[PDB]
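Shown next, in structure tokens, is the structure this report addresses.
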Protein chains: 2
Amino acid sequence: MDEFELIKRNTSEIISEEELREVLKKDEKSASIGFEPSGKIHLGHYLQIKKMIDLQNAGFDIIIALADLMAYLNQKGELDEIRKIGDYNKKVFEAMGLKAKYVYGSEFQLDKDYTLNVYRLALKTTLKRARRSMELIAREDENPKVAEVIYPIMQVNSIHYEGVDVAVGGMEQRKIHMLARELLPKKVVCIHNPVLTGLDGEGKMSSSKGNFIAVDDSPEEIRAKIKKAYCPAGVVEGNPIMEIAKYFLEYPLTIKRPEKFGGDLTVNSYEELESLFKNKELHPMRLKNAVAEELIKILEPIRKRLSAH
Amino acid sequence: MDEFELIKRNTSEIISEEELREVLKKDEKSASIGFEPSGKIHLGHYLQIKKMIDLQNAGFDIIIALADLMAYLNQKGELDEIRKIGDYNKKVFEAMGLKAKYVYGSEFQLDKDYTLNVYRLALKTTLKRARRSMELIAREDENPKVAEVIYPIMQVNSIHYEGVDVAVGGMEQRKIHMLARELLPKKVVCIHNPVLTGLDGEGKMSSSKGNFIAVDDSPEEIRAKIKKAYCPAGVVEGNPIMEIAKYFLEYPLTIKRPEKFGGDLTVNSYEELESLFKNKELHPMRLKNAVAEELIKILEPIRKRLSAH
Ligand SMILES: Nc1ncnc2c1ncn2[C@@H]1O[C@H](COP(=O)(O)O)[C@@H](O)[C@H]1O
Ligand SMILES: Nc1ncnc2c1ncn2[C@@H]1O[C@H](COP(=O)(O)O)[C@@H](O)[C@H]1O
Ligand SMILES: N[C@@H](Cc1ccc(B(O)O)cc1)C(=O)O
Ligand SMILES: N[C@@H](Cc1ccc(B(O)O)cc1)C(=O)O
Ligand SMILES: [Cl-]
Ligand SMILES: [Cl-]
Ligand SMILES: [Cl-]
Ligand SMILES: [Cl-]
Ligand SMILES: [Cl-]
């Protein structure tokens, strides 16, 4: 595929595709994404880093924001603790094969002229738009705090200071991204990746016990977690095992089976896996066994690289 | 009078009087008030500086915050312009006989550890309490901005950084002051001065054409403005001419009158002026003439001191 195609693959939306095409013409271009530091880096995070690797392979310089100050404003704990989790996150990302510039928010988000810009932005940003932009991001709170409306302005200002042409994240970031397109002189091209379902089949993959696969999980945890996952016979939509198969597995792959149960299956693609599953030619237990074993192998270089440090 | 009494004179409230008494015991104590820089410094401002002078005479060190960054967050214009008005305000205050430390907000309100505290505060401050605290301060806006809820936290944080035992302002500051008492480790004693009615008799004295007496107004403007002021025969409540007579004039004073209109009046106090006015022994035109002429004299040292620079 060409650069545009490689970038577009497996995305949910690009705001806008015409602007992306303009950016691609440039000799130098850059892209960022932020992570509120997370004690587990799971497949949802990995999907985003895979997109950053695609951008890098399309000649973008990559900035990964370790968003320690933003995590602090979104009630993730004390800054010193969040930074220590930040350090671990950086190492995981590095273990995934990303070559990037890694920046801690607090290295610049407290500088005098950054802060002055936060306040300039605050004069332009309505409380209503700021609250609405956080509906899929703010930590639940019955008595919403001022911090909640500072957060999206800090993300916008950080996009500005990073200098990037493209900003990347999950679909839930789209309202903060629209704010950035309205508030800054240079309109950032925004690339949104799909949100991966959790193992439980109750909403997005998150740190909830048994609800995520961490990229550094042991083989026995990957098996245990996949075995327990929501995965009804025939059902592809909202089936996290099928989503894993779509976004992470390599094809062709073969699934191992005695004759009386149909015999072996050579699976040329995800689309073949889908039609086999939807037609009930392939059952949940065998699908889960395949996916776990294939995932273990896919993730092995990340585990090994981490263990070796 | 004793120190407590001198401080309490002409105040609307002291939160709390018991805490003020504790503060008075200290060998070193300090008090602040802020001003969003204002193109005119009027009698309402002068009433507050008179209270700061009382505190100073009671052995407080006085800090006057020239609140350039706060004015910026409350839509008073560009920072460079606001600072130039700030410089002029400082000179007026000095011309009133106040000896103080004058500090521009922007000298410290953009420092890294100040900013970090703003964000700590923001985590503790509800959007609802922040908006409610600004009901009598925020510039009118149909689409309220994030800046509005940053403002009261910056005032609270500035009280903290100033180190003061006492914070002073008009009654409208009381909700921001209550927030400061809840958010900071040391509870500041808060002294609220009454809000002076404008000349128009429509709400508070402000910069509105003809609505204020500036402390540096010429004699002919003071006369013209007083002559036009709302001042109905008999009516003391909401009568700005009577408020001026109460808070600024020196007693005893004599009012000049031909025999057929009652003859001269020696006025021992404001309370005598009040009973004469309420009983219609003294008419609006004569009251206005007296007040203007007495005000001109009271303000003359401020004008002279300013003109002499
Ligand atoms: N379940 C998920 N699926 C896809 N992306 C995700 C998922 N969870 C987190 N991310 C992305 O990782 C970045 C950091 O999100 P968070 O861990 O929620 O701070 C954001 O762009 C998210 O959209
Ligand atoms: N009409 C007024 N009467 C009494 N104090 C006032 C008046 N106008 C402003 N001030 C005080 O001066 C300080 C600065 O207010 P402002 O000029 O509104 O920023 C505040 O403590 C106000 O309460
Ligand atoms: N709001 C993102 C976090 C984030 C995104 C970008 C940046 B940045 O500096 O470009 C920072 C934080 C999240 O939900 O985790
Ligand atoms: N809110 C006040 C302004 C103000 C008060 C105090 C301070 B301070 O630094 O203590 C600053 C501004 C006003 O309405 O004008
Ligand atoms: Cl709000
Ligand atoms: Cl389905
Ligand atoms: Cl099967
Ligand atoms: Cl009355
Ligand atoms: Cl008379």
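Every residue number used here counts from 1 along the chain in the order it is shown.
For this deposited structure, the header notes the method as X-ray crystallography, 1.6 Å.
Cβ coordinates are placed from backbone N, Cα and C, and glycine is handled just like the others.
Feature annotation from Swiss-Prot assigns ATP binding site to A:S207. Around A:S207 (ATP binding site), the C-beta neighbours below 8 angstroms that are at least 6 residues distant in the chain are A:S38, A:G39, A:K40, A:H42. DSSP assigns A:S207 (ATP binding site) to coil, not to a helix or a strand.
A 10 Å cutoff on Cβ-Cβ distances gives A:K288 (mutagenesis position) a total of 18 other Cβ atoms nearby, all chains included. What Swiss-Prot says about the mutagenesis result for A:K288 to A is this: Decreases the rate of aminoacylation more than 200-fold, without effect on tyrosyl adenylate synthesis.
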